[PDB]
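> Before anything else, here's the structure in question.
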Amino acid sequence: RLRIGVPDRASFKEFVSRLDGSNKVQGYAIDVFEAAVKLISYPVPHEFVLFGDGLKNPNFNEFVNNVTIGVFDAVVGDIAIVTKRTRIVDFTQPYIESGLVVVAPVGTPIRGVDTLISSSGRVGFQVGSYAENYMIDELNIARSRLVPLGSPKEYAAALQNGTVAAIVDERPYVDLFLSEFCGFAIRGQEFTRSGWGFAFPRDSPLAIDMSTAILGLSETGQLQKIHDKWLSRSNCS
Ligand code: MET
Ligand SMILES: [Cl-]
């Protein structure tokens, strides 16, 4: 029986979240995982364990580290495949493209990651995201400029009342945000490229077998249909 960690997301619950009146889980990443398990040649008995304080998204670096220390046999969620995590776990091949973008109010001076860096303005990020350490370590954005944000309603409010000048987050969250809230746009293109995967212990054969199962979902069209089930774009209006 695999003890599978699942993030107890406080927002963008479409990706993965607690089933409201229980300890059960649901979402895009859960449906991908359960669909993929059906295509594995051998049994993968499992149970899901929620991770997080229940008030804000968990820290995904700490979440993934729970596989390294044996608390979880695997983690399933909207987990970016970023270099420092691949040191301590084996990921599947990605099941969705993702990377960091800048989002700002339509008509902003900010044109992309370069004008964000040279700006004085505060920058929002999603609490628990690898974006926080990427901005501090790789882009050398002052920690004093970063504001944690919890939800798309908070993104819209922080951009509109000038708590932040811009938000850096991964494309899939930004796509849901822009489907709900008017007046904002992606500035520039992705400046990272790391999809989402599931994570297993170093040298786990399941990381490879689950890659083949994810590919099988892609080739049958199930993977696109699971995205359409949870993440269908719409008019902010
Ligand atoms: C807070 S968003 C979920 C975490 C983000 N996708 C990451 O892998 O860091
Ligand atoms: Cl990276």
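Counting starts with 1 at the first residue shown.
Header lists the method as X-ray crystallography, 1.8 Å.
Yeah, the Cβs are placed from backbone N, Cα and C, and that goes for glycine too.
Below are the features I grabbed from Swiss-Prot:
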BINDING   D78, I79, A80, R85, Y130, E170, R171, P172, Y173  L-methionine binding site
BINDING   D78, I79, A80, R85, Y130, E170, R171, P172, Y173  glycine binding site
MUTAGEN   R85 to A (Swiss-Prot position 551)  Behaves as a constitutively open channel
> Which of these recorded positions (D78, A80, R85, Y130, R171) have a C-beta closer than 6 Å to some atom of ligand 1?
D78, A80, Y130
> At the level of the C-alpha atoms, what whole-angstrom distance separates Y130 (L-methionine binding site) and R85 (mutagenesis position)?
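A Cα-Cα distance of 10 Å.
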> Grab the L-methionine binding residues from the record (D78, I79, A80, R85, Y130, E170, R171, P172, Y173) and give me their largest CA-CA distance in Å.
20
> When you measure from the Cβ of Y173 (L-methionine binding site), which residues in the chain that are at least 6 apart have a Cβ under 8 Å away?
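When sequence neighbours closer than 6 are ignored, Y173 (L-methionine binding site) has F12, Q126, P152 within Cβ distance under 8 Å.
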> Do me a favour and check the Cα-Cα span between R171 (L-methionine binding site) and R85 (mutagenesis position); whole Å is fine.
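One finds 19 Å between the Cα atoms of these residues.
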> Tell me the Cβ neighbour count for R171 (L-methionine binding site), meaning other Cβ atoms within 10 Å of its Cβ, over all protein chains shown.
18
> Counting every protein chain present, what is the number of Cβ atoms, excluding its own, within 10 Å of the Cβ of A80 (L-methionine binding site)?
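There are 23 of them.
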> Does anything in the same chain, at least 6 positions from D78 (L-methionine binding site), have a Cβ under 8 Å from its Cβ, and if so what?
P7, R9, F12, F15, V16, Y28, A29, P172, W196
